[PDB]
Number of protein chains: 2
Amino acid sequence: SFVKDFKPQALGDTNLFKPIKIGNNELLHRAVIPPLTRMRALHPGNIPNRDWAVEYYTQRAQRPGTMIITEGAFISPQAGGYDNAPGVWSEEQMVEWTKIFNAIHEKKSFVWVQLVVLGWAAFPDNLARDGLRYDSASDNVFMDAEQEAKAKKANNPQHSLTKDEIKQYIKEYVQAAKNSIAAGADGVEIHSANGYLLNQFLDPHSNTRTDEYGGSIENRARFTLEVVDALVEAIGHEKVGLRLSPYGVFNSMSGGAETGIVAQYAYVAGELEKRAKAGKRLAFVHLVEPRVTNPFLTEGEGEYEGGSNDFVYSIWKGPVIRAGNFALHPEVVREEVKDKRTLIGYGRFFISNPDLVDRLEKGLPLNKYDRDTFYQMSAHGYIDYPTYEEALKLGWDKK
Amino acid sequence: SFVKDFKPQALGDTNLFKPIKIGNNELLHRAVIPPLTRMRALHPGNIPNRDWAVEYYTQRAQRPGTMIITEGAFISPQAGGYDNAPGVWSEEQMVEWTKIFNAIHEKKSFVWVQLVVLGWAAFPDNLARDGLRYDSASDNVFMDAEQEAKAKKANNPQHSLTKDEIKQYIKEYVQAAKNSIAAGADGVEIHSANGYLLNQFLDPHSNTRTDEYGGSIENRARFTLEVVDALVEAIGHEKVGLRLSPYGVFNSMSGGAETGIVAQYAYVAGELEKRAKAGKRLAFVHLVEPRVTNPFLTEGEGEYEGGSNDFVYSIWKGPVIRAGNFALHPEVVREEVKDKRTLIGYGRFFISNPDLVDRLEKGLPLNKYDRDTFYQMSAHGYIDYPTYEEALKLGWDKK
Ligand SMILES: Cc1cc2nc3c(=O)[nH]c(=O)nc-3n(C[C@H](O)[C@H](O)[C@H](O)COP(=O)(O)O)c2cc1C
Ligand SMILES: Cc1cc2nc3c(=O)[nH]c(=O)nc-3n(C[C@H](O)[C@H](O)[C@H](O)COP(=O)(O)O)c2cc1C
Ligand SMILES: C=C(C)c1ccc(C)c(O)c1
Ligand SMILES: C=C(C)c1ccc(C)c(O)c1
Ligand SMILES: [Cl-]
Ligand SMILES: [Cl-]
Ligand SMILES: [Mg+2]
Ligand SMILES: [Mg+2]
Ligand SMILES: [Mg+2]
Ligand SMILES: [Mg+2]
Ligand code: NA
Ligand code: NA
Ligand code: NA
Ligand code: NA
Ligand code: NA
Ligand code: NA
Ligand code: NA
Ligand code: NA
């Protein structure tokens, strides 16, 4: 069905429908697919779904000139811990990714691989089964009681990374980025948001370290910036973006309750601008808005009203992708895209609307999403959401 | 004469004319007199002007319930270096300040003493004459070539403060604050703006130190925060405010060209909010806007368009006074005061309009200021600017 109470607005007369260049890619509009974990990868080996993933991405690439950021992809076994999320370290994985990237490019769209390391969000029992550590910044603060207990039961207590282990992750980020480009991706996004490992280093709640990787703003940002620099060197700044969620609380990050949180993120933005002014500007910065501090709460819930991401624009002077509850709020998008370097990521409603871009241009009703099939091993709720035309044929204008 | 091309707007229907409490003071409107050095203090002894200062402040206190921040006042001889700016360390000074504060209070207005330490902005020859150091954060970066040369000629080369000397300044801030309150002031403002000593520590251009007072965001903010804490302890948080100019370039500060500048100031704001949440909220934060990066350039010049102070509001949750080119821009004020904790400082046009508040309420023409008498040893251009009524009698509606 269509979302019942929604009053759509046509956005074709806004900058959402003006072309923009991101990295090497000439986008034809500014509606971006943000990274969306869907849990259709198959075990063993974290293999992108051999039956359905090409179709899923093909459907969502259908509007020419769309920027797609993939579902999060693990850079190595140690970086993972969810059996049904994909990786980008193995030949068997890259065979499937190549097909996905080719399909997106055949639709004249673009694809950026999000590179993920889970840290404390991983399942410690899966890691133990596979002979892997349960990693985070620290060893004395935990995501929640259940995770702490699972780790202990698995004889895999949370481990504070050594400097050498940080370096090993950096090597894996580099190789994952190389694999992504060699397989045909247009670029990569470094996931430093949503309470995953790099965010666990950025945040003073999760990072109680007293070495050079914690205990100050500069130290907490060190790992993220080392990954940025290593990837810029390996594949070029034009093929690298960075995702941040300053106000996020998902995965036990601090959000606005931490009075130093804006400074922490302002520092990162400043360091990116410094690199840019020195000739190595990242393709984009991608921000999760305080509109959505936890993406598993219904739109409108978990909104933080005490802060804005606008500060980033005073510091970083490149493209900015903003995501969080924008599909149901075209009136907000209309204002935000007046800024000529702003793009809008649409997550949950891209799950349910493969032709979302047409719907945004033309002010059409939106398909309701089905949260129960966000994570499921099924084509249902993955590749069977209809286009607007298909929905009309199903009678959804009258349901 | 009145400013020729100005189209006034009545602001009586805005929050500029709603009461607000700042510290212990019930303000009746939100037009604030920011600190304005006028150079009428007499030498020797940096004595507030015995002939005219009471009249100057009485005139500008005339609208009941006005918050006045004094001209910058030196906390000690070593903190000074301008012969015609006043101090607040001596009995002879405080005799005159007491008369000023009493006069302001008789007009049912309020007075906050701005506490100043000049650092590298001081005149090294005046300091040498008096047996005093020429101080800054560092000893290897200078305000400008002329200052560096004057210091060398005076056998008083710029000196990087020792930790003990920093502590001595802190003692002097404490005593200056105590003197101010004992003489009848409502509170004090710590000057950490406009390229004076505390700002010289905040800014990475002027602060090349490698001890705990430089080399990182936290270290560069240490001195300012130590002054804040020492004054809160001495006289109470309700009697203390802090002035900052994130985007200022006056006195050779970095401004927006420094990509880390927003992070530096965000850190300070965060530390103030942390103290507030722990029960010690400063009375206000006072910000100079990027509208005026140098207050000795005509309105409209030296405007930095690449940054906003709005970030501070995501972090600090108390009152904010904003200053910089607001008199000629009532349309901007009308928007800014929609925020219910925003006050507006009017500097140069309070020099020339003793009844500025009435003029703002009622949308009246403004007296043109005379920059030549901003700093002069004269009643002319100090206490002889007319009220609106007096200007009409002079025929200024027809000049
Ligand atoms: C099912 C689901 C999976 C997600 N997976 C990822 C992910 O892999 N990487 C990431 O950075 N964010 C992920 N997110 C967060 C989204 O990218 C997005 O920031 C968020 O859903 C808010 O945007 P929206 O309101 O348009 O959905 C996910 C969100 C959902 C609901
Ligand atoms: C003559 C003059 C003297 C000033 N003296 C001080 C001072 O003692 N302390 C301070 O913090 N700012 C001082 N300022 C800066 C003003 O407080 C204010 O921030 C600036 O003039 C911008 O506001 P305006 O455009 O309303 O004048 C001075 C400015 C002028 C023009
Ligand atoms: C499992 C992954 C990669 C994941 C899922 C959800 C979110 C919000 C995220 O940031 C990452
Ligand atoms: C001499 C003093 C106290 C002074 C003068 C002008 C400005 C802008 C300032 O910040 C301070
Ligand atoms: Cl799993
Ligand atoms: Cl002088
Ligand atoms: Mg242990
Ligand atoms: Mg169902
Ligand atoms: Mg020396
Ligand atoms: Mg003259
Ligand atoms: Na419409
Ligand atoms: Na099938
Ligand atoms: Na802005
Ligand atoms: Na789950
Ligand atoms: Na008017
Ligand atoms: Na006289
Ligand atoms: Na705001
Ligand atoms: Na001068």
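The numbering of chain B matches Swiss-Prot: 2-400, in order.
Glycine is treated like the rest: Cβ placed from N, Cα and C.
If you look up Swiss-Prot, you'll see B:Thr38, B:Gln115, B:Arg244, B:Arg349 marked as FMN binding site, on the strength of experimental evidence. Counting every protein chain shown, 23 other Cβ atoms lie within 10 Å of the Cβ of B:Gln115 (mutagenesis position). The secondary structure of B:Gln115 (mutagenesis position), as reduced to three states from DSSP, is extended strand.
For B:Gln115 to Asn, Swiss-Prot lists a mutagenesis experiment annotated as follows: Strong reduction of substrate binding.
Swiss-Prot gives this note for the published mutagenesis B:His192 to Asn: Strong reduction of substrate binding. Reduced oxidation of NADPH. For B:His192 (mutagenesis position), the Cβ neighbour count at a 10 Å cut-off comes to 26, with all displayed protein chains included.
Proximity of B:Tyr376 (substrate binding site) to non-local residues of its own chain (separation of 6 or more, Cβ distance below 8 Å) is seen for B:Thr38, B:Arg39, B:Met40, B:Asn85, given in sequence order. Positions annotated as substrate binding site by Swiss-Prot: B:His192, B:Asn195, B:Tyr376.
Under mutagenesis, Swiss-Prot gives B:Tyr197 to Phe with this note: Reduces oxidative half-reaction with 2-cyclohexenone 6-fold. Taking Cβ-Cβ distances under 8 Å and a sequence separation of 6 or more, the neighbours of B:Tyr197 (mutagenesis position) in its chain are B:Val117, B:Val118, B:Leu119, B:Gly120, B:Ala122, B:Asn252. DSSP assigns B:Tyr197 (mutagenesis position) to coil in the three-state reduction, placing it in neither a helix nor a strand.
Here Swiss-Prot flags B:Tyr197 as active site, proton donor.
B:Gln115 (mutagenesis position) has B:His192 as its nearest neighbour among the recorded positions B:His192, B:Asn195, B:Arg244, B:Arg349, going by CA to CA distance. Counting in whole angstrom, B:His192 (mutagenesis position) lies 18 from B:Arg349 (FMN binding site) by their C-alpha atoms. The binding-site residues B:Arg244, B:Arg349 differ in how many other CB atoms lie within 10 Å of their CB, and the one with the most is B:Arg244. Cβ neighbour count for B:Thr38 (FMN binding site) (all protein chains, 10 Å cutoff from its Cβ): 20. The number of other Cβ atoms within 10 Å of the Cβ belonging to B:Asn195 (substrate binding site), over all protein chains shown, comes to 23.
Largest CA to CA distance in the substrate binding set (B:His192, B:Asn195, B:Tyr376): 19 Å, whole number. A helical conformation is recorded for B:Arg349 (FMN binding site) in the three-state DSSP classification. Among the residues B:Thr38, B:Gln115, B:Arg244, B:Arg349 said to bind FMN, no two Cα atoms are farther apart than 17 Å.
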